[PDB]
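Following: one structure in structure tokens, then a few remarks.
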Amino acid sequence: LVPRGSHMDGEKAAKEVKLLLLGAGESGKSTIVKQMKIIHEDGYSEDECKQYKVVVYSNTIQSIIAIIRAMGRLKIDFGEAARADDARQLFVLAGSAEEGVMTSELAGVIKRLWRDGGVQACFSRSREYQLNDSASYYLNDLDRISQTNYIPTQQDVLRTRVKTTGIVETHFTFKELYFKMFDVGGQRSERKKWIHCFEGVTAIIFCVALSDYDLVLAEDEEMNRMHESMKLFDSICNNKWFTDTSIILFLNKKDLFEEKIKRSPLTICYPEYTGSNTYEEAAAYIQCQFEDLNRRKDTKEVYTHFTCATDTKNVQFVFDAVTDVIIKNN
Amino acid sequence: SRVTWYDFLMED
Ligand SMILES: Nc1nc2c(ncn2[C@@H]2O[C@H](COP(=O)(O)OP(=O)(O)O)[C@@H](O)[C@H]2O)c(=O)[nH]1
């Protein structure tokens, strides 16, 4: 009889990293959670992907409906009058794919609408109704996603937009560190829950949608999205809870920002900006706008990264650097 | 009552 050894068996306890994802809606937080799942975890199994079929269809239909309604609000006519009929059917059949089944009729409606010239004229002005950034992804792949045998690919799942009700968490192991990553939205909660959420936080990743710089304001909004995010990041940087915390800034959606900066002047967001409307200088200006909100720059540093949260390779690289920083400060 | 995390942080 050989007495059994210790349960640990010579293994040390893993160091735990409490990481908080913060940022305004649509900044890329949940996309980063899903990227963590893809990179440092199992990925997504077919039983997991089949679950997102209904979500893919719902996001597609909601996006095309948002564009169609925007057309009515913006006084944009259809390129071909026939499309009106299609539009009507889209509202009749909007709930047809709740069973995960997109009928051929609905697919034809969406295809004929997405083809129209007026619908594309409205899509190009998407900034006037804050269209979500996954619309074109699904709509341009309509032929593929419409098939009956269709199962969402991993990139299809990254692009889904899901409503968050409770505690969105993911866990993984990276560089012998146990990461507890919590996605924190804008929901209202009890103060004790916030105290528990902000206690012992090792790192914060604050996500900022650069491409939100030119979006119109919704009614009763006191300021544009970029300035809302600047307000949030100010409160984050200069708070007592996070004096110990590593503050990381993900200037996300750089791929969309690069295409936008050509057509849309940064002055829409920052009227004082006198620089050029190029990717490099506008990006530097936004970076400095957020960084200068740090009112204790000597004692505390802000680690800034430009990211495309939907690009798994870029996210992997950036998170490797982020983890190096976390280790350095521990 | 219930409050967003931003308003919670700024309460101080
Ligand atoms: N082209 C592009 N789209 C992105 C990027 N990051 C997020 N998106 C999309 O923007 C939408 C909102 O992103 P999400 O992670 O859900 O923001 P959240 O509300 O903070 O969770 C989603 O459709 C994402 O797929 C990016 O870096 N580049």
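Residue numbers in this text run from 1 along the chain shown.
If you're wondering, the header gives X-ray crystallography, 2.2 Å.
For all residues, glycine too, the Cβ spot is worked out from N, Cα and C.
For A:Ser30 (mutagenesis position), the same-chain residues 6+ apart in sequence whose C-beta sits under 8 angstroms from its C-beta are A:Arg161, A:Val162, A:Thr164, A:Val168, A:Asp183. Residues or ranges marked as GTP binding site by Swiss-Prot on the basis of similarity to another entry: A:25-31, A:133-134, A:158-164, A:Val184, A:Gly186, A:252-253, A:255-256, A:308-310.
When secondary structure is read from DSSP and collapsed to three states, A:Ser30 (mutagenesis position) falls in the helix class. Feature annotation from Swiss-Prot assigns Mg(2+) binding site to A:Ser30, A:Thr164.
Record note (Swiss-Prot), mutagenesis A:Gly23 to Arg (Swiss-Prot position 40): Fails to bind GTP. Prevents endothelin-mediated activation of GNAQ. Results in increased frequency of developmental defects compared to wild-type when ectopically expressed in Xenopus laevis embryos. The unchanged residue is displayed. Around A:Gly23 (mutagenesis position), the C-beta neighbours below 8 angstroms that are at least 6 residues distant in the chain are A:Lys29, A:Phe206, A:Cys207, A:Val208, A:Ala209, A:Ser229, A:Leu232, A:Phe250. DSSP assigns A:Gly23 (mutagenesis position) to a strand.
Sequence-distant neighbours of A:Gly28 (mutagenesis position): residues of the same chain at least 6 apart with a C-beta under 8 Å from its C-beta are A:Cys207, A:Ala209, A:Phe250, A:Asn252, A:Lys253, A:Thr307, A:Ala309, A:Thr310. According to Swiss-Prot, the experimentally introduced change A:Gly28 to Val (Swiss-Prot position 45) is described as follows: Fails to bind GTP. Prevents endothelin-mediated activation of GNAQ. Results in increased frequency of developmental defects compared to wild-type when ectopically expressed in Xenopus laevis embryos.
Under the heading of mutagenesis, Swiss-Prot lists A:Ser30 to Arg (Swiss-Prot position 47) and annotates it as follows: Fails to bind GTP. Prevents endothelin-mediated activation of GNAQ. Results in increased frequency of developmental defects compared to wild-type when ectopically expressed in Xenopus laevis embryos.
Among the mutagenesis experiments that Swiss-Prot reports, A:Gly186 to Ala (Swiss-Prot position 203) is described with the note: Reduces cell migration by 50% and increases mitosis six-fold. Cβ neighbours within 10 Å of A:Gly186 (mutagenesis position), excluding its own Cβ and spanning all shown chains: 14.
In three-state terms derived from DSSP, A:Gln187 (mutagenesis position) belongs to neither a helical nor a strand segment and is classed as coil. Using a 10 Å Cβ-Cβ cutoff, A:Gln187 (mutagenesis position) registers 11 neighbours. Mutagenesis annotation in Swiss-Prot: A:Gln187 to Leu (Swiss-Prot position 204), described as No effect on promotion of cell migration or GTP-binding activity. Increases sensitivity to activation by CCDC88A; the structure shown retains the original residue.
Quoted from Swiss-Prot, the note on mutagenesis experiment A:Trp194 to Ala (Swiss-Prot position 211) is: Abolishes binding to NUCB1. Dramatically decreases binding to CCDC88A. Does not affect GTP-binding activity but increases the basal exchange rate. In the three-state DSSP classification, A:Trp194 (mutagenesis position) falls within a helix.
In Swiss-Prot, a published mutagenesis experiment is listed as A:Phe198 to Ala (Swiss-Prot position 215), annotated Abolishes binding to NUCB1. Dramatically decreases binding to CCDC88A. Does not affect GTP-binding activity but increases the basal exchange rate. Just so you know, the Cβ of A:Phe198 (mutagenesis position) picks up 21 other Cβ atoms within 10 Å once every protein chain is counted.
According to DSSP, A:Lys231 (mutagenesis position) is assigned to a helical segment. Counted within 10 Å of its Cβ, the other Cβ atoms near A:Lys231 (mutagenesis position) come to 16, all protein chains included. As a published mutagenesis entry, A:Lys231 to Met (Swiss-Prot position 248) appears in Swiss-Prot alongside the note: Dramatically decreases interaction with NUCB1.
The annotation that Swiss-Prot gives for the mutagenesis experiment A:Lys231 to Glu (Swiss-Prot position 248) reads: Abolishes binding to NUCB1.
Mutagenesis annotation in Swiss-Prot: A:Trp241 to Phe (Swiss-Prot position 258), described as No effect on interaction with NUCB1; the structure shown retains the original residue. Contacts of A:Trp241 (mutagenesis position) defined by a Cβ separation under 8 A and a same-chain sequence distance of 6+ are given as A:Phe198, A:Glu199, A:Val201, in order along the sequence. DSSP assigns A:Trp241 (mutagenesis position) to a helix.
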Sites among the recorded positions A:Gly28, A:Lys29, A:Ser30, A:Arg161, A:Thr310 close to chain B [C-beta, under 8 Å]: none
Secondary structure at A:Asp255 (GTP binding site), reduced by DSSP to three states: helix
Among A:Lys29, A:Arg161, A:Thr164, A:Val184, A:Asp255, the most crowded of the binding-site residues [Cβ within 10 Å]: A:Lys29
Neighbourhood of ligand 1 - recorded positions from A:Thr164, A:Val184, A:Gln187, A:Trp194, A:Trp241 with Cβ under 6 Å: none
